[PDB]
Structures are given as structure tokens and as C-alpha cells.
Amino acid sequence: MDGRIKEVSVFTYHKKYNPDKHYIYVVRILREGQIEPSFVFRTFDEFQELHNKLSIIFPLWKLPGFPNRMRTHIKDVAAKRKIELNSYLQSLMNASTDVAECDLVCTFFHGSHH
């Protein structure tokens, strides 16, 4: 119930069996202009990079806490991040309008893969 983005969530995730590879999070976005949601695909490192960019331009008191990380607790980490990244996105969009609507946040939400 903000700008053009009205709802965001981490819809699901997939990938990586064994170690080497990585997980991708599906982010579901509902905008005031459309009836159906859009979906983009973002890694944990993309979310952490978005927070790191925001920290360049904003003091941390303006931003949500980021669920920082990346032989671990298996891939219960993927399931854990689905929840934490969703809480991050909700806090971000419920931030002051200067943060929730800034070009860095708008850019993160544009482009399936980019």
C-alpha cells in the first residue's frame, strides 16, 4: 500500500544439490498498475548487494537489519533465508518513502534476471 509497488514477498526458492551451487529466490511483486503480480529471481548475494548499496547512501537507522551471511547448517539455510529475506523486503517497503521508493530499490525489483 505504498508507491507503485504495493506488495512484495519471497514467493519460493530453488536450486543447488550437493554444495558447489547456490539458491535463487523468487520474489513476487504486486504493483498498483497491474492486476497480476510480476516475478523476479534474485540470489542471496543480490539482496546483500542491495543492502550494501543502500548503506552507501543512507544511514543505517533508516534501513532494516539485514540477515547477514553467505560446511554450514546444510541447506536449511535456504529455507531460513526464504523467511528472513521476506522479512527484509517487508521492512524495506514499510521504510520511509525516501528508502522504499529510491532508484536502488526500484532497480532491484526490475528485470526477471535483470
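Heads up, residue numbers simply count up from 1 along the chain you see.
Looking at the header, which is where the method is noted, we find X-ray crystallography, 2.1 Å.
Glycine too: its Cβ is placed from the backbone N, Cα and C atoms.
The mutagenesis experiment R69 to A (Swiss-Prot position 1488) is recorded by Swiss-Prot, whose note states: Reduces affinity for PtdIns(4,5)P2-containing membranes 7-fold. Annotation note: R69 (mutagenesis position) sits in a coil segment as assigned by DSSP. Within 10 Å of the Cβ of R69 (mutagenesis position) there are 11 other Cβ atoms, across all protein chains.
Just so you know, the Cβ of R71 (mutagenesis position) picks up 4 other Cβ atoms within 10 Å once every protein chain is counted. What Swiss-Prot notes for the published mutagenesis of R71 to A (Swiss-Prot position 1493) is this: Reduces affinity for PtdIns(4,5)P2-containing membranes 23-fold.
The Cβ of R81 (mutagenesis position) has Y13, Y23, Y25, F44, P67, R69 as same-chain neighbours under 8 Å, each 6 or more residues away in sequence. For the mutagenesis experiment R81 to A (Swiss-Prot position 1503), the note given by Swiss-Prot reads: Abolishes interaction with PtdIns(4,5)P2-containing membranes.
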Original post:
Where 3 intervening residues lack coordinates, what is the integer distance in angstrom between the Cα of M70 and that of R71?
Top reply: 11
